[PDB]
Amino acid sequence: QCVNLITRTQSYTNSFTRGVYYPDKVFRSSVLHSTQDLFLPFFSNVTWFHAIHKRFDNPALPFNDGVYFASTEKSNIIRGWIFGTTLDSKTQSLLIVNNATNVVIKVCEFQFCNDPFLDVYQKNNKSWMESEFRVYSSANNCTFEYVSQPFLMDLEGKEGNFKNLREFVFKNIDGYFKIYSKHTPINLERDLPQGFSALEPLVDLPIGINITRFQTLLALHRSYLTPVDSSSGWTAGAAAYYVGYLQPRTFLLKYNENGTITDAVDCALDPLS
Amino acid sequence: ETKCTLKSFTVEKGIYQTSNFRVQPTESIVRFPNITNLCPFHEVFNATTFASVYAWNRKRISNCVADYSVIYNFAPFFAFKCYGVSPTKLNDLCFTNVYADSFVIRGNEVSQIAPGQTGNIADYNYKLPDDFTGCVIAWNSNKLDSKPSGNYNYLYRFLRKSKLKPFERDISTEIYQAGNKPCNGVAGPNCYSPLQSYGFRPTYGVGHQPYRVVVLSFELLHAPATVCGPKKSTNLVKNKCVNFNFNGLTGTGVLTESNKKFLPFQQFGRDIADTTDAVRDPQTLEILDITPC
Amino acid sequence: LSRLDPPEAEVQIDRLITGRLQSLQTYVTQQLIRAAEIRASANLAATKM
């Protein structure tokens, strides 16, 4: 169970103002604050994935001092998240799988294909169940499992337009991996939205893992079966999503009467800032 | 007292100063979550013989309410060195997370753990965090630690080139290859292998005794908890000068109903003045504020 | 005090007291010089009225 191509690709764009996560549970009301943590640059010349898609990569994603991720779509186009150093049953590998039932977390020592996947159709059964297990399938000598409610909006996202954009912050402090995400309601429908947003903190796992080469995976509709459809027919383009890299610089933050962030500026920018 | 402040047995006229009122807290109210599950520490302390210094089985015990009595049942507790904390306050407060790394070292390097002096652990073999909030306990169970036949499985690495980042497990090859000749690992006398054994048979001296050294690594100022004794969240008071305890941080003040609204995950309510004046119970939604006494 | 102990506390918590003391010394010195120039300004105002 592994169908692969040896072809990768990459794209290119320019972010403007994204990646604002709440660093602590403080209720600062209508005041200002200074923030010195891992953030995206303002007007950052970020790295894109290709706007095409269905396509299929096997990319290498470099973890560099916290990783910000963004994807606006319907029907949950992206589903898996593999973080770690080598991901070949020799370093600690953090696995996130988001189905429609309940998201599952595996901080385990798992070998991997260079592009693990699972193919789903109905095929006169009305069941897009997990029939392919092209992930590890072995090396279960590990010490973590977790089950949570799906924060991600599920498959078949019938909404008015490009209604929601998923921002994600994968951050590590002393082996403590924290996911600070936001399913924000965007309504601009043109690539990167020109606007302001904030990210709530929701996932904190103090487990212990070294992450150098991470990846982001998915589970979509290829064949549901190995011989019913021809393989190696999906081009190296992946999907349209944005990746950005954080850094520990100075920034300024402003709060409102409801305690949320309404404005923020990059203190390490052009000198008016 | 006015005659006292004027340093004379008479006073002239008018207004003079003295001390303040300083209203005292009448009681103390502690707020804890309503989860109390007992924890089996017999699977982490008095288990079988543990590893040597060349491997650190960094085992994190899960979230479980455990009193100090279970840990205190062990008579042969021998290590007493700490750093800024007396070893008699291990309970009544809920810590962050326990890293009870339990392994064995040779008995003549117990006094060389501290930084500022390089030993068999403070060398390139291991790098320890500079703060070291966690402590070290090392009891002896030599009645079953050392078999009569012998225990030669304990190893340690001695020679290394580079420097390690602290709080890492140091398990690798780390071989030596140098000299003014081609060696390529099979030279012979140019090997100088850095891994050496210990050996443990019960006819030894004083620095050759095995120890079940558990180093306890933790931190401070972290909102949830992993292991602490069963202590109850006592009943609250309103408009009472009280020492409130919000899972850790305490203070003196009175309670007021909070008209303002907070986010469900933003229960902490610090202000521009950098004071805690908003809180909710760890069990119930209690949108409240605190004004100090 | 929740951390340290009376056999070992005062050697660490002594510099806090000195730092607070010298910060108040600086604040008070600034207050005296500001009060002096405001006193001169108020004397000028009294002269003007």
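Chain A is numbered as in Swiss-Prot; shown residues: 14-23, 27-69, 77-143, 145-297, in order.
Every residue gets a Cβ built from N, Cα and C, even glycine.
As recorded in Swiss-Prot, the features of this protein are as follows:
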- A:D138 to Y: In strain: Gamma/P.1 (VARIANT)
- A:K147 to E: In strain: Omicron/BA.2.75 (VARIANT)
- A:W152 to C: In strain: Epsilon/B.1.427/B.1.429; when coupled with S13I induces resistance to NTD antibodies by changing disulfid bond in positions 15-136 to 136-152 (VARIANT)
- A:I210 to V: In strain: Omicron/BA.2.75 (VARIANT)
- A:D215 to G: In strain: Beta/B.1.351 (VARIANT)
- A:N234 to Q: Increased resistance to neutralizing antibodies (MUTAGEN)
Cα proximity to A:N234 (mutagenesis position), best match among variant positions A:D138, A:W152, A:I210: A:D138
Site of maximum Cβ density within 10 Å, from variant positions A:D138, A:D215: A:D138
The one of A:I210, A:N234 whose CB sees the fewest other CB atoms within 10 Å, among these recorded positions: A:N234
Distance [Cα-Cα, Å, rounded] between A:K147 (variant position) and A:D138 (variant position): 24
A:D138 (variant position) versus A:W152 (variant position) - Cα distance in angstrom: 20
Distance from A:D138 (variant position) back to A:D215 (variant position), taken between C-alpha atoms, in Å: 26
Distance [Cα-Cα, Å, rounded] between A:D138 (variant position) and A:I210 (variant position): 31
Other CB atoms, at most 10 A from the CB of A:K147 (variant position): 13
